[PDB]
Amino acid sequence: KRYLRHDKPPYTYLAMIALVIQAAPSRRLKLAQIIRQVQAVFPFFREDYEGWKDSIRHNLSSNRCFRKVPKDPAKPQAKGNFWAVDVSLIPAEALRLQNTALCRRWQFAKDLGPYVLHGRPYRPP
DNA sequence: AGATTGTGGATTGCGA
DNA sequence: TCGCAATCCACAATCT
Ligand SMILES: [K+]
C-alpha cells in the first residue's frame, strides 16, 4: 500500500502513550487500555484510518522508555504484559507539541512534560 | 484457525 | 537536505 501520513494528534505516539500510562493509578497499562485511552485523551484520529493502533503497538517495543512488566515478576510473560515508563529515557523533545498541518489548522499544550514527568493531570480544551 | 501481543526490517514525508 | 517520527508490513509465539 502507498505510504500516507494520516491525521493524528500533534504529539509523538511515545508522548501520548507515556501520558496515559503515567495517569493510570498503578502507572502501568495493557496495550488495549493504552489504545482506548490515547484516542479518548487525544481525539484527533479519524474513523477511516485504524493504523495508528499498529503505530502505538510499534512504539511500545521500539522505545527504551517503555518497560514490559509481568503480572508476576517471578514469571515473565510472552503476552498480556503491563507497560510502564522510565521517564529518564524519554528524549526531551519527545514531549513537545509538533508543528504539523493539523496543529496549524487548529491554531494545544506546548509540552506534555507536566503530565508525563511531574504528575500533573492533563485537561485540554 | 484466526486474532492478538510483541518485535523488528524497512521506506516515507516533512519540519527544521 | 536529511534526521527521525510515522507508517506498512512480516513474522514468531501465544491467546481465544
Ligand atoms: K521497549
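Per Swiss-Prot, chain A residues shown: 26-132, 140-157, in order.
Quick reminder: no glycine exception, Cβ is built from N, Cα and C everywhere.
In the three-state DSSP classification, A:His83 (mutagenesis position) falls within a helix. Among the mutagenesis experiments that Swiss-Prot reports, A:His83 to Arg is described with the note: Loss of activity.
Within the same chain, the residues at least 6 positions away from A:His83 (mutagenesis position) whose Cβ sits under 8 Å from its Cβ are A:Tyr38, listed in sequence order.
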